[PDB]
Structures are given as C-alpha cells and as structure tokens.
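Following: one structure in structure tokens, then a few remarks.
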Amino acid sequence: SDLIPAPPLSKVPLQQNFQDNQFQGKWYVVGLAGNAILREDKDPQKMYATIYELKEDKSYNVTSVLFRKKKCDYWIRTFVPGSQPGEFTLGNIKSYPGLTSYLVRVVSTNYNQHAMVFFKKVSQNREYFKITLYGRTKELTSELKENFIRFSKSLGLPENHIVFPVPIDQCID
Ligand SMILES: [Zr+4]
C-alpha cells in the first residue's frame, strides 16, 4: 500500500532527564495515531494497556493486554535502553520475522498522569510509525488530547489517522 512517510527524528522531542523508575507500571492507551492506523466506523478501536517493568539490568519488560474475540491477548516486548535516556530499541529483534528496525522514544511525560511515546519500525522493508498517548487512567483532559492531535499533525498525520480508543473494563483492569 501507500504510507505517509515517517518523520525525521529531529521533529520528535525527547523527554529531558527521563526517569525510568518513575515511568514503570500500567499505562492505558488513551490515544493512538500513525501511518498504519485508520479510524474505523464499523468495529471501532478498543482501549488496551501496557505495563512497563524495569529489569535489574535496566531494560524494560513490556507487556500489553488487549481484549479480542472474547479473551485477553497478551504480547511481550523487551525495550533496551539506547543512546540517551528515554530512547529504546527492541531486544531480540532476530526473533521477530520480517522486522529489521525498531525504535522507541518517549517524547513527554509527567510520570503520574500522562505520556507521549513515539514508535518507528521497519517491517518487510516498510517504514511504520505511531504515537501513543498514554494515561495512568482511562480518561485525560481535553487539553492533553488536543496537544496529542497538534503533535500528531506536526508529524504529517491527517485527522483520520488519529484515534481515541473507547474505554472498557475487560482485561485492562
Ligand atoms: Zr508493535
């Protein structure tokens, strides 16, 4: 298919003095945007959650749970600290078939309510990016939703590649 290009990393801020210990725990995905994300009127996008647990060596074990087809689907990732704090790369990338590049950058967070994280990957030689708006709860202020929209557009995404998943209780409590 056709894809809105990944922006240069220069357009993607890094959270200053990132605190990896304070970033741990459960985060709800309250907003989602990217070049392979489309707004779906039929079966709209359900909220999922992602738990960041800091390992002794300072990598994250990252677990996500989605409710799908009457069950909880879990997937696990290891994020390995990169060049500066708040940048990560994917651990054990050999084990993901098709996957050649995977980069995470924490754009901003106040640690105890919200965060914005940028993801870039190359899979079957196609370049995907997305941005999650994370909340420690399932709702955030309009102000932060609008800032997430402003930022997503600044990276070239139109309105219909920006989604706000509907809150649910299954799995993610
Ligand atoms: Zr992924």
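For chain A, we keep the numbers from Swiss-Prot: what you see runs 25-197, in order.
Each Cβ is built from the backbone N, Cα and C atoms, and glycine gets one as well.
Around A73 (carboxymycobactin binding site), the C-beta neighbours below 8 angstroms that are at least 6 residues distant in the chain are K50, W51, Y52, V53, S88, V89, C195, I196. Per Swiss-Prot, the feature carboxymycobactin binding site maps to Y72, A73, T74, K145, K154, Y158.
Per Swiss-Prot, the feature enterobactin binding site maps to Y126, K154; the stated evidence is a large-scale study or a structure entry. In the three-state DSSP scheme, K154 (mutagenesis position) is classed as strand.
The annotation that Swiss-Prot gives for the mutagenesis experiment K145 to A reads: Strongly reduced affinity for catecholate-type ferric siderophores; when associated with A-154. The secondary structure of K145 (mutagenesis position), as reduced to three states from DSSP, is extended strand.
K154 to A appears in Swiss-Prot as a published mutagenesis result, with the remark: Strongly reduced affinity for catecholate-type ferric siderophores; when associated with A-145. The Cβ neighbour count for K154 (mutagenesis position), using a 10 Å radius over every protein chain in view, is 19.
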Candidate nearest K145 (mutagenesis position) in space, where candidates are the binding-site residues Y72, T74, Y126, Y158 and distance is Cα-Cα: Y126
